[PDB]
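A short write-up of the structure that comes next.
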Amino acid sequence: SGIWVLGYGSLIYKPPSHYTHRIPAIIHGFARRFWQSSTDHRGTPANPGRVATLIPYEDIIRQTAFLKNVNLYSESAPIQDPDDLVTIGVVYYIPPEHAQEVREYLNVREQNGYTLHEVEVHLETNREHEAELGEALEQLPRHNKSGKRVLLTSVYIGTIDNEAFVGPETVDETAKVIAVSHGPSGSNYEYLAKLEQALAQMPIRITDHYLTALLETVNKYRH
């Protein structure tokens, strides 16, 4: 009926309108990296910034550089299956009356090179929301190849082929950009800090080692 929308970047802390559920989520099957350039928000055309995208398991395993980078920051290194990849984010439910607005959610945020995808995802959540997640899973009962319950969700992704994709990039390379860039929405550092704040408000303790190393390195450049 309605749609579930994954948030892994600014949708976490600047939500879509009219959601009726917002469930903190361990999202399996994707890694989140600041491998998308921003030219209208957190940088400029001549001096782009860096914003978040998600990379699916099937793309990670196809490039040695992606796989080594994911293994560098994963507690499950060397990863063996999509379930080994974890991105901490949220999932929103948008009722049918408003579902068609999903196709316009990027009009107020990072947007160049992002495309809308529908994917079945294995999610986990905290004790406070387990029952709510369980009800969500029971509406369109779906299971993956391993027998685990999955949720049909929409997500905006900067895929590996998009014009703004800049990966793979090391934390040092990305941090050097984040530490100096800004655009009409404010500094690229503020974008990173808001994401870190939003994840800290949402304890599930599962932590994002890539984002921690990225922020530590950006702080070293800013010091």
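All positions are counted from 1 along the displayed chain.
If you're wondering, the header gives X-ray crystallography, 1.3 Å.
Each residue, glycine too, has its Cβ placed from N, Cα and C.
The following features are taken from Swiss-Prot:
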type: BINDING; residues: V5, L6, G7, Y8, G9, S10; note: substrate binding site
type: MUTAGEN; residues: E110 to Q (Swiss-Prot position 115); note: Loss of catalytic activity against glutathione
type: ACT_SITE; residues: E110; note: active site, proton acceptor
End-to-end CA distance across 5 missing residues (from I204 to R205, Å): 6
Cα-proximity to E110 (mutagenesis position), 10 Å cut-off, over binding-site residues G7, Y8, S10: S10
Extra residues within 8 Å (Cβ to Cβ centroid of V5, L6, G7, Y8, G9, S10), substrate: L11, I12, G89, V90, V155, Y156
Per DSSP, three-state class assigned to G7 (substrate binding site): strand
Which of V5, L6, all binding-site residues, has a Cβ with the fewest other Cβ atoms inside 10 Å: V5
